[PDB]
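Read the structure below first, then the notes.
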Amino acid sequence: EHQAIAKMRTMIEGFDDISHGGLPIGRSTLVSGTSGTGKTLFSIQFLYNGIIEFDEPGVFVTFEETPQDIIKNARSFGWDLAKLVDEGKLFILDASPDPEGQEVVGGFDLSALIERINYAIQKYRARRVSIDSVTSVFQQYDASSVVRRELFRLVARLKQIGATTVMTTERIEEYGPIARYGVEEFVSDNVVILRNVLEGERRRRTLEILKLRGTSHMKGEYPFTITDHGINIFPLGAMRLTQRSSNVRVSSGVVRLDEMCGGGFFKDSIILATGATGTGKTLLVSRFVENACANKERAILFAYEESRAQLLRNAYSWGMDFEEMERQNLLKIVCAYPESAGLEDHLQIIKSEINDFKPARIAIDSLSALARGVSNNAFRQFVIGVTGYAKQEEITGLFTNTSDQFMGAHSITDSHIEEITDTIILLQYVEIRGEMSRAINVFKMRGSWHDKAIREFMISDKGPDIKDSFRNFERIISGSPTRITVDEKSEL
Amino acid sequence: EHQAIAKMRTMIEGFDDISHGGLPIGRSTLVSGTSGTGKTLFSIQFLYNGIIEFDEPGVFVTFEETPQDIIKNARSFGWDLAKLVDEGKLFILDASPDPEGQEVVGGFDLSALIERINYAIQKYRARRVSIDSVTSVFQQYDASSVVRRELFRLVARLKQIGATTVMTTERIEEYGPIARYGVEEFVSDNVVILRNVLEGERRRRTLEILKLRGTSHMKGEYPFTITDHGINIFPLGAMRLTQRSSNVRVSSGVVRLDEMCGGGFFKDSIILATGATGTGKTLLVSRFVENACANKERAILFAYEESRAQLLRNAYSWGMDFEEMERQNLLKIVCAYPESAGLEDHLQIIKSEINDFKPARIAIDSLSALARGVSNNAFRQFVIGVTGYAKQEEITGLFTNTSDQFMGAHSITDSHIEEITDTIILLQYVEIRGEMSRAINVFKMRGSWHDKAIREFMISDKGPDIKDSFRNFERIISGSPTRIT
Ligand SMILES: Nc1ncnc2c1ncn2[C@@H]1O[C@H](COP(=O)(O)OP(=O)(O)OP(=O)(O)O)[C@@H](O)[C@H]1O
Ligand SMILES: Nc1ncnc2c1ncn2[C@@H]1O[C@H](COP(=O)(O)OP(=O)(O)OP(=O)(O)O)[C@@H](O)[C@H]1O
Ligand SMILES: Nc1ncnc2c1ncn2[C@@H]1O[C@H](COP(=O)(O)OP(=O)(O)OP(=O)(O)O)[C@@H](O)[C@H]1O
Ligand SMILES: Nc1ncnc2c1ncn2[C@@H]1O[C@H](COP(=O)(O)OP(=O)(O)OP(=O)(O)O)[C@@H](O)[C@H]1O
Ligand SMILES: [Mg+2]
Ligand SMILES: [Mg+2]
Ligand SMILES: [Mg+2]
Ligand SMILES: [Mg+2]
Ligand SMILES: [Mg+2]
Ligand SMILES: [Mg+2]
């Protein structure tokens, strides 16, 4: 063909993006990674989506796992391969060793296997093939060279057959060589590397497309998660900067604030409330979530610091009843510890919820909490995730950030996310006569006018009351002001 | 001969400057890298260019990839090789192994292949030769010493024949030995290393001319990109300090601002707009991007923080009308997340757009965003790149930076780009009576006078209104002045 290689869609969520269409038709993609990375799973999701979505027959060749075990473990994702096998759509060809015994199984092996495969393909009219762990085959007594040739033979005979194949391989080091023999990376046309990176005591899964001879692909590692739906990849670096923006306004749940914001937050906008511990971020959230129920809209509240019990105790105490918001089915509370998983897991958790509850407002009490430990880049990436997800989804996001130091805060955010956010509400402590009073400033607002006032405010059972600025002070921001004016009133 | 080693141009963008001229004639250059680095694409771009620019025949010896595949793959970049083959300008010598099977045909191995490569050179009057993955050949069962002889012999037969060769090898360690057997390094005259260095979930491609017997060449790694047009290297260090410089002015889209700058910006200049989050850089960017259209001059606005939609929104609330700008074909919006690529790539995309649109003004909203995560050195290199480019293309550039701390920032740029810039507009907050007012200062202008006052300003639908300075205050730069009555 006078054309540049074409790709078969895998349908594995996110992979097709990273691969600019899927896998090159007629060629073999090697998928390698250490133990428990998702090799096998990937190979099955590949054949499975083929059958279900394009009615393209597949042949799964297995060297170590038993056809029963393969079907069985597939139920973990709601896949009945047993049924597909029956309908002649899927054909697992068992090439594993019988628990008994026979020697010299390396000669005929490949050859007899190739026509076994050939016959299978020809037979069920298959378009997709998966060979799970070729590695275990020469794992009989071979050296690099014997591996290089044997491989080249199977890739080649397979290519001639016209099958779009996925071959699996095991590794021993997360970043060491690509595949056991350091010979496979070259013999294959395409190379994909699945990583199960430790780092901390957490494990981050990532997928990289090392090379796709003939075409272009995204470069690098992409975090992904195995779920009850298989491999789910998040091309955070593929998400486009083309989200929608309306001048539609919506309320903060605190009128005076709405005023300060030029008349309520924009519907399309990511909000951030910062400030030292205890200033009142959670309050503005509660009042923010509520406001979405009072108007009969749906809102979720992912809290990483407090519980569902405490969030309800303190919320009632500020006048709004979360209980009802629940029953009526307009408010949904999540709750979980930042350590209960890794950033890639949370982002998905979040994305999930959002799909089943279709919120109109979303609040994440404390990003500063999800930044506990994680790397700064890994974090920033996460923020783009949630942020960028809700933004294109016309969801108003309110995020919290506790400043690492009360009073004297020289930077809005310690993780520098400032640029990623549309609106920024600042809460700070002001020392005024041996007493600690709050201040509330609408630091910025992208589309609106807002008010440049550092208004003090109080919290009570009614909630937050926004009073007036400290016009007669110098160094408010510092948290430790000073009074001015030296002329009271005298005669002429 | 009696003179300076002659060099054959590769025409591979940027490589000839790196190698000062091209690849040494009649000698063979070793090119190694790990899988997916572009070894093949290099050796094919070598022959392919020889044929298309110089009508120099080429012979492509393949040891693993199939001839039809090598052809097919090249379509990636829009290169019909089947044709070049059919016209006799290129010949793909298929030396790979039989898919079927045999083991006693290659007993005259090395020698026979030399007579085949040799017969082909004389046949097609080949000048350039690419041997792809010689490595896999001895990948049958050999020891280092055995590889140093066969390699030597070959290289020699081609040097005798007089062909200028490109032999490609494969590595396993991005920074370990140059080739599998740590023997090819020294059997070749030239060594070029291709690297796909990971480093933080992102890959960066670099090229390095490790050695070139007999001549000089640029030392160290240069970053490259494999695009639709093949390899493409930016010799960022090879860019000289030879940009033209006029005294002609241009407006900032804000009269008063042009007044503070002694009559606006200099056409040939890099302007920096620093300020804490919210101060108003984008408001300035927009007004700058608009002034180019009113003058019927093209301008590109590379956004990395907001969107085409939002920008358009916010632009509208400040007056103007980005919509019209677009239609009229006077303004172009880009948009992309820093993460949506590595610095090397972004640089390109930018370069790219500029070429297809020939803008008079460029605005990169938030350099500070581009600097996210990357290394400071790799970032400086990026600024020197974009900057230097516009500076040589007579393009006026407005770059934006957001300081990490609002108020009291003690340096214009955290990444330290100040020196690389001609003019620096600075925006800061100032606490006046429990309120947050703005201030704008033309911190520096290399060829003009410019006002030295720290004037306050408001943002209204109409736009930015530069007013008067805080004369009766002390420590305004501290963010929290001290009104002295
Ligand atoms: N329903 C599920 N939800 C979440 N994770 C799961 C689920 N099922 C399996 N997993 C995870 O995926 C893993 C299975 O790995 P998998 O069988 O895909 O291939 P592998 O380890 O790459 O290769 P191989 O097991 O053949 O050596 C489990 O170990 C577990 O970590
Ligand atoms: N009924 C109430 N009356 C007066 N003040 C209250 C009442 N409830 C809470 N507060 C005040 O509000 C503060 C609680 O903080 P809040 O729930 O707003 O979250 P935060 O400051 O954002 O984050 P964190 O509490 O984790 O520091 C307390 O410090 C307290 O002074
Ligand atoms: N049109 C294209 N646009 C962008 N990138 C491309 C395009 N075509 C190929 N690529 C990229 O270039 C690479 C090609 O590498 P190439 O086949 O030239 O040799 P190699 O990777 O050095 O060695 P090997 O033969 O072992 O793969 C691909 O892996 C891919 O990342
Ligand atoms: N319609 C408007 N009317 C009055 N003021 C506005 C209006 N729109 C925006 N503003 C003001 O302008 C500021 C917006 O900043 P701008 O869009 O210019 O970029 P920035 O501050 O430089 O950077 P970033 O917003 O990415 O942090 C807000 O802080 C706000 O005070
Ligand atoms: Mg707290
Ligand atoms: Mg709290
Ligand atoms: Mg390679
Ligand atoms: Mg190659
Ligand atoms: Mg900013
Ligand atoms: Mg901005």
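Residues displayed in chain A correspond, in order, to Swiss-Prot positions 14-505.
Method reported for this entry: X-ray crystallography, 3.0 Å.
Every residue, even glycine, has its Cβ placed from backbone N, Cα and C.
For A:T240 (ATP 1 binding site), the same-chain residues lying six or more positions away in sequence with a CB closer than 8 A to its CB are A:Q361. Residues or ranges marked as ATP 1 binding site by Swiss-Prot on the basis of experimental evidence: A:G49, A:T50, A:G51, A:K52, A:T53, A:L54, A:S89, A:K224, A:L225, A:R226, A:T228, A:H230, A:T240, A:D241.
If you look up Swiss-Prot, you'll see A:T53 marked as Mg(2+) 1 binding site, on the strength of a large-scale study or a structure entry. Annotation note: A:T53 (ATP 1 binding site) sits in a helical segment as assigned by DSSP. A:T53 (ATP 1 binding site): 21 other CB atoms within 10 A of its CB, across all protein chains.
The Cβ of A:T290 (ATP 2 binding site) has 13 neighbouring Cβ atoms from other residues within 10 Å, across all protein chains displayed. What Swiss-Prot lists as ATP 2 binding site is A:290-296, A:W331, A:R451, A:457-459, A:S461, A:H463, A:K465.
As annotated by Swiss-Prot, Mg(2+) 2 binding site applies to A:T295, A:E318. Secondary structure from DSSP puts A:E318 (Mg(2+) 2 binding site) in coil. The Cβ of A:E318 (Mg(2+) 2 binding site) has 18 other Cβ atoms within 10 Å, all protein chains considered.
For A:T42 to S, Swiss-Prot lists a mutagenesis experiment annotated as follows: Extends the period of the circadian rhythm to 28 hours in reconstituted KaiABC complex. Decreased endogenous ATPase. Neighbour count (other Cβ atoms within 10 Å of the Cβ, all protein chains): 26 for A:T42 (mutagenesis position). Under the three-state DSSP scheme, A:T42 (mutagenesis position) falls in the strand class.
Under the heading of mutagenesis, Swiss-Prot lists A:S146 to P and annotates it as follows: CI hydrolysis rate halves, increases period of the circadian rhythm by nearly 50%. Secondary structure at A:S146 (mutagenesis position), taken from DSSP and collapsed to helix, strand or coil, is coil. Within 10 Å of the C-beta atom of A:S146 (mutagenesis position) sit 20 other C-beta atoms, taking all shown protein chains into account.
The Cβ of A:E319 (mutagenesis position) lies under 8 Å from the Cβ of A:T295, A:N327, A:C348, A:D378, each of these being in the same chain and 6 or more residues away along the sequence. Annotation of the mutagenesis experiment A:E319 to Q in Swiss-Prot: Strongly phosphorylated, arrhytmic in vivo.
Counting only same-chain residues six or more apart in sequence, the Cβ atoms lying under 8 angstroms from the Cβ of A:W331 (mutagenesis position) belong to A:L296, A:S299, A:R300, A:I472, A:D474, A:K475, A:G476. Swiss-Prot lists A:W331 to F among its mutagenesis entries, and the accompanying note reads: Arrhythmic.
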How long is the line from the C-alpha of A:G51 (ATP 1 binding site) to the C-alpha of A:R451 (ATP 2 binding site), rounded to the nearest angstrom?
51
Taking residues A:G49, A:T50, A:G51, A:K52, A:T53, A:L54, A:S89, A:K224, A:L225, A:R226, A:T228, A:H230, A:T240, A:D241, which bind ATP 1 in the record, the widest Cα spacing (Å, whole number):
34
Subset of A:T53, A:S89, A:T228, A:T290, A:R451 (binding-site residues) with C-beta under 8 Å from chain B:
A:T228
So how many other Cβ atoms are close to A:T228 (ATP 1 binding site), meaning within 10 Å of its Cβ?
19
Over all shown protein chains, what is the count of other CB atoms within 10 A of the CB belonging to A:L296 (ATP 2 binding site)?
21
Please identify, among the binding-site residues A:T290, A:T292, A:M458, A:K465, the one with the smallest Cα-Cα distance to A:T53 (ATP 1 binding site).
A:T290
Given A:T228, A:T292, A:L296, A:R451, A:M458 as the binding-site residues, which ones have a Cβ positioned under 6 Å from some atom of ligand 5?
none
Could you state the CA-to-CA distance between A:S146 (mutagenesis position) and A:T42 (mutagenesis position) to the nearest Å?
13
A:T228 (ATP 1 binding site) versus recorded positions A:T42, A:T290, A:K294, A:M458, A:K465 - nearest by Cα:
A:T42
